[PDB]
Amino acid sequence: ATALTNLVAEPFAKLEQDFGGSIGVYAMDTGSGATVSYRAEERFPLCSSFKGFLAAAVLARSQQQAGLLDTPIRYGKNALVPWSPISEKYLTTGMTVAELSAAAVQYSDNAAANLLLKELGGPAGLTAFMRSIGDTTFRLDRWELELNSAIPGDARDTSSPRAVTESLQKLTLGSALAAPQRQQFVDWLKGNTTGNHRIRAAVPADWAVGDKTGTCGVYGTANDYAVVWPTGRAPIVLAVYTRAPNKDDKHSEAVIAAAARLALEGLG
Ligand SMILES: [Cl-]
């Protein structure tokens, strides 16, 4: 007999009640193949969370462009937008593609992400990379900061929890990338600094976690995805996305962590 998904679902719905919006969750145990799925195929805005996949797409390009990663990008003030703490620091020198990638992933640097998007042929270039690995859901249409608008009903700049998790698995654990590039992606995710109150908060401290967050700043819209390695066990991949109907509904990191805990504990 199969899982009673109504029972697996119940506590996510209770969390939604107090939150005042929608929570989307997909979690996959790579050992057993067990999953937890709550609104997993609904669309949610990516916000900054596209930056993980951006870095993967950059790594993919580097496979065909030797020394791309150590190439300096030297930019002018037009590259700069708010929430770009690392790229702002290096305006007077420039940053290598690798540095930009790490900044986009680990500090969620906006300008760094726009610079790398330009390298890939814009939002459509990143979407094309995601199509190349079989992700038909992911869509990045706009740049920083407009991609964060998170307007209800807008499908631009969204994906699903399930597609995010599936794509993350392919890129971090599967062989979609060459092994050095795969390990570089994993290391960048592992060194994220912005995720300590989201999925990481649900995970025992001594288990390795790599994640990427997003916070649109409106419509209760915020998220995190991660790969989790429990010691001596097969890794877990999961995604937790929120949105809410009013512009002024607050996002909640606590809700994200609680949804992550519920997902992780429901596996098997
Ligand atoms: Cl400029």
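Note that chain A carries Swiss-Prot numbering, so the residues on display, from first to last, are 22-289.
So how was this one determined? The header says X-ray crystallography, 1.7 Å.
Every residue gets a Cβ built from N, Cα and C, even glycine.
As recorded in Swiss-Prot, the features of this protein are as follows:
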ACT_SITE  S69  active site, nucleophile
ACT_SITE  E167  active site, proton acceptor
BINDING   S69, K72, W104, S129, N131, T234, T236  beta-lactam binding site
MUTAGEN   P103 to R  Increases catalytic efficiency about 40-fold with respect to ceftazidime and reduces catalytic efficiency about 10-fold with respect to nitrocefin; when associated with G-239
MUTAGEN   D178 to N  Reduces thermal stability of protein
MUTAGEN   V239 to G  Increases catalytic efficiency about 40-fold with respect to ceftazidime and reduces catalytic efficiency about 10-fold with respect to nitrocefin; when associated with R-103
Rounded inter-Cα distance in Å - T234 (beta-lactam binding site), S69 (active site, nucleophile):
6
Could you tally the C-beta atoms, other than its own, that fall within 10 angstroms of the C-beta of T236 (beta-lactam binding site)?
22
I'd like to confirm something. Which of the recorded positions, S69, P103, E167, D178, has a Cα closest to the Cα of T236 (beta-lactam binding site)?
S69
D178 (mutagenesis position) and the residue listed as 'active site, proton acceptor', Cα-Cα, nearest whole angstrom:
10
Including all protein chains displayed, how many Cβ atoms other than that of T234 (beta-lactam binding site) lie within 10 Å of its Cβ?
26
In whole Å, how far does the CA atom of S69 (active site, nucleophile) lie from that of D178 (mutagenesis position)?
10
In three-state DSSP terms, the structure that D178 (mutagenesis position) belongs to:
coil
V239 (mutagenesis position) and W104 (beta-lactam binding site), distance between Cα atoms, whole Å:
15
Based on Cα coordinates, which of the following mutagenesis positions are within 10 Å of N131 (beta-lactam binding site): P103, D178, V239?
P103
Looking at beta-lactam and its recorded binding residues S69, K72, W104, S129, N131, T234, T236, figure out the farthest C-alpha pair and report it in angstrom, whole number.
14
